[PDB]
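Report on the following structure.
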Amino acid sequence: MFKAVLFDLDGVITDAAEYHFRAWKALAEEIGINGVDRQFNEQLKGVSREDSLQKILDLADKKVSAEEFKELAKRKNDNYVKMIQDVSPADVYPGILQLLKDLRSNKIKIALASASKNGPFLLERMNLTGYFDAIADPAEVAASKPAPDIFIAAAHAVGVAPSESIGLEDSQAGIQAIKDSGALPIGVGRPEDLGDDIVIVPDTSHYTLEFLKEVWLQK
Ligand SMILES: [Mg+2]
C-alpha cells in the first residue's frame with residue numbers, strides 16, 4: 001500500500017488563490033486601474049509579487065517611482081495578510097478533514113507540496129497542523145511545478161520515496177509534477193483540464209481513504 005499522500009494546498013485543501021486575487025483587486029481599485037478580473041489573475045499565479053504588480057500597472061501604462069512601487073507591493077501584501085487572519089476550519093474543502101483523520105489513523109504519512117509562502121500559517125488557521133508530518137518549504141525548491149522538485153521534497157521530508165506516494169492536485173502543472181516525481185497522481189476536476197490518462201475525481205468529497213487504496217491497487 002502507499003506510505004504517504006502529498007497534498008497541494010490551493011484547490012485541494014482550500015481556496016488559497018481567492019484572498020490573493022481579492023488583495024490585488026483592492027489595490028487596483030485604490031489606484032484607479034480597471035481590468036483585474038479572474039482571467040487576468042490567472043496571469044499572476046506562480047508569478048512574483050513584484051512581477052504581478054508590474055502586470056497590473058501595465059494594464060493602464062501607469063508609471064511609478066521605485067519608492068511608490070515598493071509602497072504598493074507592501075500594501076497589497078499587508079491587505080492579504082490581514083485578510084488571511086479570518087481563515088478558519090470552515091475554509092477546508094469537503095472530504096479533506098476526514099481523509100486526513102483516516103490517513104493518520106492508518107499511519108500513512110501526510111505532507112504539503114505547495115508553493116504557498118503562507119502554508120504553515122494557513123494550516124494552523126484551519127486547525128490542520130497536527131495532521132501534517134511535514135511541509136515542503138517552497139523557498140528551498142529550485143524549480144516550480146510542473147517540475148517535480150516540490151513533490152520529491154515533500155516525500156523526502158517524511159522519509160519516503162515518491163514512488164511510495166500518492167499526490168493530490170487540481171492543476172495540469174501539478175499533475176505533471178506528481179507524474180515526474182514518481183508518485184501516483186489523482187486529480188480533482190475535469191478530464192478536459194487535466195487529461196484522460198490519470199484518475200480524476202470531480203470534487204474533493206471523492207478523495208476518501210477507500211478510494212485512494214482502490215486506485216493504488218489498480219495502478
Ligand atoms: Mg492546486
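Determination method: X-ray crystallography, 1.5 Å.
Cβ atoms are placed via backbone N, Cα and C, with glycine included.
Database features (Swiss-Prot):
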| type | residues | note |
| --- | --- | --- |
| ACT_SITE | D8 | active site, nucleophile |
| ACT_SITE | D10 | active site, proton donor/acceptor |
| BINDING | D8, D10, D170 | Mg(2+) binding site |
| BINDING | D10, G46, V47, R49, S116, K117, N118 | beta-D-glucose 6-phosphate binding site |
| MUTAGEN | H20 to Q | 8-fold reduction in the conversion of beta-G1P to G6P in the presence of beta-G1,6bisP |
| MUTAGEN | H20 to N | 300-fold reduction in the conversion of beta-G1P to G6P in the presence of beta-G1,6bisP |
| MUTAGEN | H20 to A | Impairs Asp-8 phosphorylation by beta-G1,6bisP and phosphoryl transfer from the phospho-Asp8 to the substrate beta-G1P |
| MUTAGEN | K45 to A | 20'000-fold decrease in catalytic efficiency |
| MUTAGEN | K76 to A | 100-fold reduction in the conversion of beta-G1P to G6P in the presence of beta-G1,6bisP |
| MUTAGEN | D170 to A | Impaired, but active with an increase in the affinity for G1P |
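Among the recorded positions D10, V47, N118, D170, the residues whose Cβ sits under 6 Å from any atom of ligand 1 are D10, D170.
Between the C-alpha atoms of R49 (beta-D-glucose 6-phosphate binding site) and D10 (active site, proton donor/acceptor), the distance comes to 17 Å. Around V47 (beta-D-glucose 6-phosphate binding site), taking its Cβ as the centre, 12 other Cβ atoms fall within 10 Å, counting all chains.
Following the DSSP three-state reduction, the secondary structure of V47 (beta-D-glucose 6-phosphate binding site) is coil. DSSP assigns the residue listed as 'active site, proton donor/acceptor' to a strand segment in the three-state reduction. Proximity to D170 (mutagenesis position), judged by a C-alpha distance within 10 Å, picks out none of the binding-site residues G46, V47, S116, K117, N118. Between the CA atoms of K45 (mutagenesis position) and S116 (beta-D-glucose 6-phosphate binding site) there is a gap of 11 Å. Reported as a whole number, the C-alpha separation between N118 (beta-D-glucose 6-phosphate binding site) and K76 (mutagenesis position) equals 15 Å.
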